Amino acid sequence: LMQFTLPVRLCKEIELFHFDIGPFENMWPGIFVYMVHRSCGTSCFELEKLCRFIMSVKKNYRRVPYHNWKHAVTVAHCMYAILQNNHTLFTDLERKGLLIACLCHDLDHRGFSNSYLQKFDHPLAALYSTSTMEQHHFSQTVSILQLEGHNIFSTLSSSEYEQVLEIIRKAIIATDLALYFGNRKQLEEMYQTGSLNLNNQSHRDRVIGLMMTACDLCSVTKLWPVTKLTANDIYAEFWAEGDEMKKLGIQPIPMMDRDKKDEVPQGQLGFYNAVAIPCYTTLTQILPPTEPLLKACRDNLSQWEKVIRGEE
Ligand SMILES: Cc1ncc(C)n2nc(CN(C)c3nc(-c4ccccc4)nn3C)nc12
Ligand SMILES: [Mg+2]
Ligand SMILES: [Zn+2]
């Protein structure tokens, strides 16, 4: 059969958490199929259906600065790394569902936060009162799965199919950062009181949610030059939102105001300390082989501190 292979540098470095998928768009589908084959098997999906699914997913990502097809694939690679370093903890259905969830988790993203959609009074804010974009991303995932020749799950039973779509829904909902704070707090408590129990479905859900946040934030876990250039894409979306807030007659919060670039370094410190570090710390406590993500994050916090001290 037809094993996808990569050049030697990619074959070795794709196994590492800090891997950057590179600027050759045309290689990213192949990078994804390689990861499915190694974390799932050559059998998980029919190649022709999987290829057709990947290509319609790509088409449904938009040409925005950060929440684009490259982000999709980047987030899926981080899930691949977590799965490969924790071979025996995940069911075959989770292996399958999680890479698809990550490839799909920001489908048809327009570059604007849930909060901007609510203030603009976007139709999606009326259809989905919370996790507005994330409910949209899951809705777009089901759509594509229902196109002719795109059902990559069609060898599963009614009930395996329902389970896998339910893993994908929860995984995508979990990428709403508003929900991450309480999820991590609960997991911190369950880890520390010793009640964390991976046979408890509602515990597993919490642990997959945190993995989803970890993958989603994974630019903070790269080599500093990747982290730093990705930060420019992130703020290029936020500042456009800032502009659109000003057009609605609303002074945007400082992290979205282009006239306050000054405050970016300090806004990065808050983000690493309030969000990223706590995220990878709890993750590393529950899944110890994910420690390199926490180590790379702390490395990047220390680079932002150097930027503040004018050494960078
Ligand atoms: C590198 C990176 N990856 C992903 C995202 C989503 N962001 N967000 C920023 C900076 N910034 C715009 C931001 N700070 C906070 C925050 C700060 C302190 C406390 C709570 C929340 N939320 N947000 C969206 N940097 C990143
Ligand atoms: Mg998202
Ligand atoms: Zn995302």
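What you see of chain A is 725-1036, where the numbers are those given in Swiss-Prot.
In case you wondered, yes, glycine gets a Cβ from its N, Cα and C as well.
Positions annotated as 3',5'-cyclic GMP binding site by Swiss-Prot, on the basis of experimental evidence: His791, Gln992. Reduced to three states, the DSSP call for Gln992 (3',5'-cyclic GMP binding site) is helix. The Cβ neighbour count for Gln992 (3',5'-cyclic GMP binding site), using a 10 Å radius over every protein chain in view, is 25.
Annotation comment: Swiss-Prot describes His791 as active site, proton donor. Counting only same-chain residues at least 6 apart in sequence, those with a Cβ under 8 Å from the Cβ of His791 (3',5'-cyclic GMP binding site) are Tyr785, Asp830, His833, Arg834, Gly835, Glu961.
Marked as divalent metal cation 1 binding site by Swiss-Prot on the basis of experimental evidence: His795, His829, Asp830, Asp940. DSSP gives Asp940 (divalent metal cation 1 binding site) a helix state.
Within 10 Å of the C-beta atom of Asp830 (mutagenesis position) sit 25 other C-beta atoms, taking all shown protein chains into account. According to Swiss-Prot, the mutagenesis experiment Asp830 to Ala carries the following note: Loss of activity and of zinc binding.
Following the DSSP three-state reduction, the secondary structure of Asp830 (mutagenesis position) is coil. For the mutagenesis result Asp830 to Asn, the note given in Swiss-Prot is Reduces activity 1000-fold.
Per Swiss-Prot, divalent metal cation 2 binding site is recorded for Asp830.
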Which recorded positions, if any, among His795, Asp830, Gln992 have a Cβ under 6 Å from ligand 2, given in order along the chain?
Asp830
List the Cα distance (Å, whole number) between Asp940 (divalent metal cation 1 binding site) and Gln992 (3',5'-cyclic GMP binding site).
16
Least Cβ-packed of the binding-site residues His795, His829 (other Cβ atoms within 10 Å) is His795
Near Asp940 (divalent metal cation 1 binding site), how many other Cβ atoms are within 10 Å of its Cβ?
22
Whole-number Å only: compute the distance from the Cα of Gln992 (3',5'-cyclic GMP binding site) to the Cα of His829 (divalent metal cation 1 binding site).
24
Excluding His795, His829, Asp830, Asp940, please set out which residues of the same chain place their CB within 8 Å of the center of the CB atoms of the divalent metal cation 1 site, keeping sequence order.
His791, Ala796, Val799, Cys826, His833, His861, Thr899, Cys939
